[PDB]
Amino acid sequence: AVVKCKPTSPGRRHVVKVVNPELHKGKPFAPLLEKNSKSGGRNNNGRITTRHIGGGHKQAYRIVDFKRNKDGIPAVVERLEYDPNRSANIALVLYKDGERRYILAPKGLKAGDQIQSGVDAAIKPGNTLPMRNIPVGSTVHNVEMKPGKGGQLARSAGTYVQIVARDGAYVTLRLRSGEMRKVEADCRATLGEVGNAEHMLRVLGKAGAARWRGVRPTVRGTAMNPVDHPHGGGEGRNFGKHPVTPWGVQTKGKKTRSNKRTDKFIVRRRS
Amino acid sequence: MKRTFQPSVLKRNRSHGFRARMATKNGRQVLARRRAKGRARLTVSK
RNA sequence: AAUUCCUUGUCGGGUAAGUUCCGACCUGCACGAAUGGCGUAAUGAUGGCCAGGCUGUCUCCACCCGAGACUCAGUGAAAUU
RNA sequence: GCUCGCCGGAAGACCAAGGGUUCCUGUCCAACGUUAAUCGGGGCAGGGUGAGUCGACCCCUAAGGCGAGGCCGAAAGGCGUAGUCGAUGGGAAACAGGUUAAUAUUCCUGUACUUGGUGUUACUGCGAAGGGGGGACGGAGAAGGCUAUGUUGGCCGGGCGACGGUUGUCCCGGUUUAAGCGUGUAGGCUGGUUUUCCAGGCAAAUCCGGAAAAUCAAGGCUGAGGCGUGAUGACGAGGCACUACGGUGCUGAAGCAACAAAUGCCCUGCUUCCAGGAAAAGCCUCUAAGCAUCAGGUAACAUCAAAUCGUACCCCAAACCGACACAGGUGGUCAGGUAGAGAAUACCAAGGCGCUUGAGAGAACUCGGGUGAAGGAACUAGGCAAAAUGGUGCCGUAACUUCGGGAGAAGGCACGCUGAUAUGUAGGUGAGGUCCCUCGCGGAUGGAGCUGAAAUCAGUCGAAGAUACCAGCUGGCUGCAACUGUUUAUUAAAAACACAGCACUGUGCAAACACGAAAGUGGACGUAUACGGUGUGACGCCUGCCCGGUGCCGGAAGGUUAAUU
RNA sequence: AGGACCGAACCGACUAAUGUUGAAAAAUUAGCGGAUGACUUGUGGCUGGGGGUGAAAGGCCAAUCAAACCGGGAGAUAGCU
């Protein structure tokens, strides 16, 4: 639910919080945890490669199952949990044989729901089947791009994909960006959508909130000196040149896709 | 007012110690130059 | 006007007397709408202006308590030429 | 040696880092000490640092470093796997008293504890570089139960007053004792035992996980303090004798209770929130390959072993970093009394100091302070500086507003001491006694003793009762930026830089982009509700007209055009 | 509950005076700002010179920064003193 804080002090007037009581108020599953140390945007050379990264709260990595290759063994959801490594939530499931795993939480999943994977699985949210056995025009998420490696598309808070056609060994999909892409008709996909749709309505409300996420302040560039940025300086506020990155690239329309390796699985890129 | 030199034995040996000088080609050339000059103390070991 | 050269523009308010300040007028030398326009409670070791209280800031300085300055003994510099 | 003054959340005490004999004793005064010097952190000589339990080494790992083969690179070399190093973190064990001129949890006395090896006896399923459990973890807040510690009374010893009084409700001092062992309380968490079965834990498994039954609810784990023992001991104010007036033998009374109370302990707990909170070993269990009249495992007793290195002294300073015996800088631990909300402030205890030139004089002028007739900003670029306001309770409080604020707005009244209400009240703490019980560190009742606010009435002293230290000046109009924050170390703290919010644009994952001759790494163990770049800068009402120029994004008829032939 | 309020430790540096061959190659005294957080601090580690880092001043990188320090080419060149 979306909750608006009262203005008892500056820095709380514009704070908007998203509260989900269904989440587990306890420790996570220890056996499925790993260490995750921060980098600060620096590579093995010690140089900064991505700016505006640093600090934040300590986090632990949850091992999530993006493959879903346990076929013929029904599982039951135990509880919903909060994951600091991603915007969406996760669910702890229990298989009949006694194994536990983490999966992305679909839209309308609760505790006690039953899920299954395989060719013969039922068409219900949370179930994973190859796109060959999924009807056309349905909504799916966590889509595999190559059979066996695990889902890579539609893993965010409230994203999903739509199957539009099936010609041969390939299936055409409409991604959340509007792109028309086609992949082989052997990749697994999960029915339903990722349920955190309210994630987009949150308002941080103050600078300190952004620092908690590990985001460092951004310096414009027109406020620098000519030796530091092409936008440079000047007596006052001049800016008499075309917008440009550091290192000299346009940033206002210039496309930068130069792959040319696939160039077949794209039809209607966007817009 | 805090000054520039803040002593620390552990950091002194790890930065200018004998073994630190022997771990690189350039470090071993420092010792060669000092041996030729005849320095009584090659490094800051002790 | 943090923007107005002519300029202390003109009128009114406040003062015995106001090139500053506040409110209007528009002849905008050379405002203007995300290198944003116009408003805005709260906040500020931020800029300008006016009152009450308060006083040696001042009319106009007087006395007093301490550390140097001055004399005696010991030690004993410097810029410059 | 007797007085005076200063610090006392230090200017006292104990360490790390760093220094390296500055420590103690004898002797010397040239140089060093901002003066003299018999003195010294100075010269010379001798002496001093005692550990199975403290620390290091050692076992284990974080960031990170190195890195057999390997991949890449003109050479040098770069990255990285298996591994191996790396504390600022995890991992067995000692307390009190006595003693030296200088060391001690290290020596002595008394009383304890831990991990290994060998051997004997009894009983036995033992076994890993593998599996599981455990180790193992955030912020804030709220109490309750305790201790350190303090105060008073009782008790024991001593005292009867340099000047009026002081045999009493009077004065001074002491009233101290550990680890270990036994007991398992306040309180916290979790339902137990038995049998059968199973696509999981890279194979196995009696262990972990999962499913289905039966039978009882009392089982277990964790846990401050208190009590007992340790202790017929040690310590002990004061006496009595050696006596160079530098010190040791001998002996030694009381050694209880009540109240108050932590920022420390129970607490790695409990409650609650979003930003969702290390790793590995020791340790406890389970089996594989293997070995079984052996070897190994558990328990008892005896015996042996626990090496090596550090240990002096300073450590908010004259010994460390600043060229100095330099108003500077430097992390952790201990936390007494009266007043007080307090680790502020004032005066003190334990303890430590008066800061390494002095003696006189009492001019101008400079520095740091106190007071002031009448006027009260007339000073000045400018109320710069100074003066002034200052506490608690009650009454009362405007425009405006995003309804939280503005606000401690402004302003007003009361504050000491004595007596009574009440020989000390409300409240807090709680003994004896009585009854009961799963008789125990139990429960109910009971109220002695101790401790102790606030208010009202009356009286009373001074010019002044929040009397000292301590401790907001207030109000009206207006520009800029929303706000808390950030910045030119050493002339600029701002209207500048960040900021939440908003928009455009790039990017379908071997992503764009960035560091790299390359390998590769970051982005990210993320996937368009995501990530990068650019401009604007909370919020409210809004954001008009122009695509000729330059850039960017599309388009194909034609013209022009490289290497090559 | 809070980048909430008053205020010590702790971290900062707005005003004035003194000092300016200073006690000090940036400090002292009296006031002043933040003080549960975008906070502060100990130990160790990583980023190297046309490069680093930078809530952005051309700031900082060992009292040195519009291109650090040391050695070398080197007795660079100087129609100028």
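By Swiss-Prot numbering, chain A shows 2-272, in order.
Per deposition record, electron microscopy, 2.3 Å.
Even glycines carry a Cβ here, placed using N, Cα and C.
Under the heading of mutagenesis, Swiss-Prot lists A:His230 to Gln and annotates it as follows: Loss of peptidyltransferase activity in reconstituted ribosomes. No change in rRNA binding or assembly into ribosomes. Every protein chain shown contributes to the tally, and the Cβ of A:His230 (mutagenesis position) ends up with 18 other Cβ atoms within 10 Å. A coil conformation is recorded for A:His230 (mutagenesis position) in the three-state DSSP classification, outside any helix or strand.
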